[PDB]
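Data block below; observations after.
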Amino acid sequence: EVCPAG
Amino acid sequence: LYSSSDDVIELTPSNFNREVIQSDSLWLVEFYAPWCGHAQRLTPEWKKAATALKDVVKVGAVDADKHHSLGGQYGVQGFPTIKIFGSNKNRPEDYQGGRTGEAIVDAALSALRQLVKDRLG
Ligand SMILES: [K+]
Ligand SMILES: [K+]
């Protein structure tokens, strides 16, 4: 449900 | 993802304290990155919520990829992250409900009921 931040 | 043609308020670090922190309004703020598939999916529902909530609840979005500082300030470790800013603008809670327009609006109204009932007491 989410894209990890960099 | 958003533009002047919608009711989503674009929130940069160059207006955040002003638009959000120093505001008596209930605020919903989406922290996103435009390359993130889960954030893209949410875009239409977010616009629908902002429009439904026009003049009732303020609805914002922060590109927390382009502005990672602000993203970091609120511990955003993923996109999209949705924060709700109630009475106390320094304890914004995280929304983990559905991502449909209706789910967002339902959460928005619940939080709003609380802000107003806080005002009353
Ligand atoms: K806009
Ligand atoms: K979005």
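In order, the residues displayed for chain B correspond to 20-140 in Swiss-Prot numbering, which applies throughout.
The way this entry was determined, per its header, is X-ray crystallography, 2.1 Å.
Placed from the backbone N, Cα and C atoms, the Cβ positions cover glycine too.
The active site, nucleophile annotation in Swiss-Prot covers B:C55, and the record cites similarity to another entry as its basis. Under 8 Å, Cβ to Cβ, and six or more positions away along its own chain, B:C55 (mutagenesis position) finds B:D84, B:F98, B:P99.
Here Swiss-Prot notes a mutagenesis experiment, B:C55 to S, with the remark: 50% decrease in enzyme activity; when associated with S-58. Abolishes enzyme activity; when associated with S-58; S-190 and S-193. DSSP assigns B:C55 (mutagenesis position) to coil in the three-state reduction, outside any helix or strand.
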